[PDB]
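Data block below; observations after.
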Amino acid sequence: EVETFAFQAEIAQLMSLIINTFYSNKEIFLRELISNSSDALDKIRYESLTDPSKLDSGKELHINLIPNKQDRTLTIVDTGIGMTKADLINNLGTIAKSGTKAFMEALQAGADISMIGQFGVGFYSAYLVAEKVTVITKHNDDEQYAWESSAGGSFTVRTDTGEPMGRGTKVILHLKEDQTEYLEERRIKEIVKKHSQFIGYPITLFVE
Ligand SMILES: CCNC(=O)CN(C(=O)c1ccc(O)cc1O)c1ccc(OC)cc1
């Protein structure tokens, strides 16, 4: 049922850096996840321009933000292109090894952690606020999979038998105990407005 994988050394080192570096501007995680959702949405949209059947798995292109205070989770769901199992395993479709190298060189020439998305690894910013991250994805060419990691060097992949998603990627942030501010409606709204206000797809903030 469950396969366990080692992170490549460079990715593990990125995640340690994210987890251990003192850095108060944690809110940028959400901008970086919304940006990835936006890029995935652009991708399925571009494919659909020449093959409309690519949208048979769902026509609507959007991003939902779902806080759950009982589970202590913030969920970001998109209806983008999704990821195959292989892309999930290969660093959630990122150029993580080369991007980590470039990010860490940038960090020695004055950059700060908020600039992580310039290096193609903004996904890992989830670890600013989450103790555990679960990613459920469905790409038209593959089955639905669940990836999971509490960092510490490893991640799991399994076929997901949860709710079918049709197509796209869902990122479930199991928040650290001291980061529950990111479940408050007014805080989420503030961050969306500050950093994600011109995103080209509707962003719906669910209420509880
Ligand atoms: C690049 C083409 N492939 C996808 O578009 C799949 N894509 C996702 O499915 C995805 C991944 C992470 C995420 O938080 C949200 C998402 O929709 C993805 C988006 C960005 C990315 O690096 C910037 C890597 C993968």
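Residue numbering in chain A adheres to Swiss-Prot, whereby the residues present occupy positions 16-223 in order.
Heads up, the Cβ atoms here are built off N, Cα and C, so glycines get one too.
A mutagenesis experiment is reported in Swiss-Prot for this position, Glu47 to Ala, and the note states: Strong ATP-binding. Strong interaction with HSF1, HIF1A, ERBB2, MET, KEAP1 and RHOBTB2. No effect on interaction with TSC1. Among the mutagenesis results in Swiss-Prot, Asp93 to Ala has the note: Impaired ATP-binding. Strong interaction with HIF1A, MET, KEAP1 and RHOBTB2. Loss of interaction with HSF1 and ERBB2. Los of interaction with TSC1. The residue drawn here is the original one. Looking at Swiss-Prot, the entry for mutagenesis of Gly97 to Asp says: Abolishes ATPase activity.
Neighbour count (other Cβ atoms within 10 Å of the Cβ, all protein chains): 21 for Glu47 (mutagenesis position).
Under the three-state DSSP scheme, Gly97 (mutagenesis position) falls in the coil class. Applying an 8 A CB threshold to same-chain residues 6+ apart, the list for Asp93 (mutagenesis position) reads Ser52, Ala55, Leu56, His77, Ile78, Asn79, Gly183, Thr184, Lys185, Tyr216.
Calculated from their C-alpha atoms, the gap between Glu47 (mutagenesis position) and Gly97 (mutagenesis position) amounts to 16 Å. Cβ contacts within 10 Å of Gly97 (mutagenesis position), excluding its own Cβ and spanning all protein chains shown: 28.
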